[PDB]
Amino acid sequence: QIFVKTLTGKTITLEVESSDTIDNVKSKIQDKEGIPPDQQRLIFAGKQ
Amino acid sequence: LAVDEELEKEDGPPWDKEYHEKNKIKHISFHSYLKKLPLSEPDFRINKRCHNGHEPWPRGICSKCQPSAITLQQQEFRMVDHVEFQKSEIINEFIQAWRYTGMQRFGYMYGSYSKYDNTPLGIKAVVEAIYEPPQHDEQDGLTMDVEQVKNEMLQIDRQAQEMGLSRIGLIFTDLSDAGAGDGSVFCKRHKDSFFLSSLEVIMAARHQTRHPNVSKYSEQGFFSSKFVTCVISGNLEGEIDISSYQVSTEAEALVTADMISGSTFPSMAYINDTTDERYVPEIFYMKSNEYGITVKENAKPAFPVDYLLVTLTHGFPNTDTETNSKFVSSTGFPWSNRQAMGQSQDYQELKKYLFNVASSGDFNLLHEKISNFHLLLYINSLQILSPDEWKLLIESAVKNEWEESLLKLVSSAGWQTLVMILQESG
């Protein structure tokens, strides 16, 4: 004698986006980070 | 290693992304990567148990137990952030081998680790000396025999643990001199060209799988091996400045042994196929479209190597003040395996170098002539002296307060027969 319909809701999905690109890490691998307090880098020469 | 437990006590949050982009830091560190996370090495092998009823070996790899498509992203952390040298003459001696014969060289680096204070919870890698293995070298590259040098580096690593030394890195030269009278070298490795050759990534990545880093937060006791790769190539304008990189621990601990081989292009590598030996998944990467932007453009025959390397910073200690250097006596001794050059000698070189300088003169200049790296490997390989005298030779060279250890060294009968067998010989 009793009736109930339902309640709705439940399933949802999400999207994800990507990171920067190919050529930013191509340029991120070619730079400097700094001198921590005081160091040197390079002073050399070769083949006479 | 005492360096791993010292950074666990200090908290430094150190994993803030907005703070490290202010100071121009690419990746944070290894220890601040630990506290944000549970340290599992990602595996790409096929399984042999599979949690189901299908057979493991022929076919039957389910989607819950399948290696997915690799997005091929760079590593977000670094093992060490800054490699530090100790003397400018150890590098000047290694480039001097190229100046005499013109061809390339190869070597292994010995050193230790300590605390780096510029980066929050960072490790710096202090090198001490350079060993040279036996090698055959061409003008384009070099590849020595595999087996006979690995037999040789067991006993010299047994010869290096009493000083507090360990193999931490490797070096290989690539100069490509232009004209030798109007400039030093060319510019072979830059942004447009390749940064690291793919034939040398397989030699760099294999050195990490055999040199494990002890970690207590892992499941197998080893994760993210600490082995640096240094190269002497040259900067952009006119010098021969060095560069130092490391391989990614998410792939190169697993993928190098099976599906990584050298191609004909120096900026890419050749992908392999197992033909039902194991399962090789698909590699996704990005490029730039001519008019717009692409999404997923290449499946099989291309992947770049520069997605897989992390950058490091080299450094040299200051001239006015330093903490310790531990190995400056001459840094001009003939090395181990410079057989192509003329510095491959015998008892005649001990007459020319020291002859226990000014035989009955003093000891202060003698301490600054016996604390050389390749000198103590040579006189111990002769094994004339007793092993307990060789332990005393270690604390008389690299350890401070050497004065009371040097007089008990020369008064023994072990040091007396070396200068007696040297005066009679040539």
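Following Swiss-Prot, chain A residues are numbered 2-49, in order.
Looking at the header, which is where the method is noted, we find electron microscopy, 4.1 Å.
Cβ from N, Cα, C; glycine included.
In the structure as shown, the Cβ atom of A:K29 (mutagenesis position) sits within 10 Å of 15 other Cβ atoms. In this structure, A:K29 (mutagenesis position) is part of a helix by DSSP. Record note (Swiss-Prot) on the mutagenesis of A:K29 to R: Deficiency in ubiquitin-protein conjugate formation.
For A:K48 (mutagenesis position), other Cβ atoms within 10 Å of its Cβ number 17. Experimental mutagenesis at this site is recorded by Swiss-Prot as A:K48 to R, annotated: Deficiency in ubiquitin-protein conjugate formation.
According to its DSSP assignment, A:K48 (mutagenesis position) is coil.
If you take the Cα of A:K29 (mutagenesis position) and the Cα of A:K48 (mutagenesis position), they are about 32 angstrom apart, rounded to a whole number.
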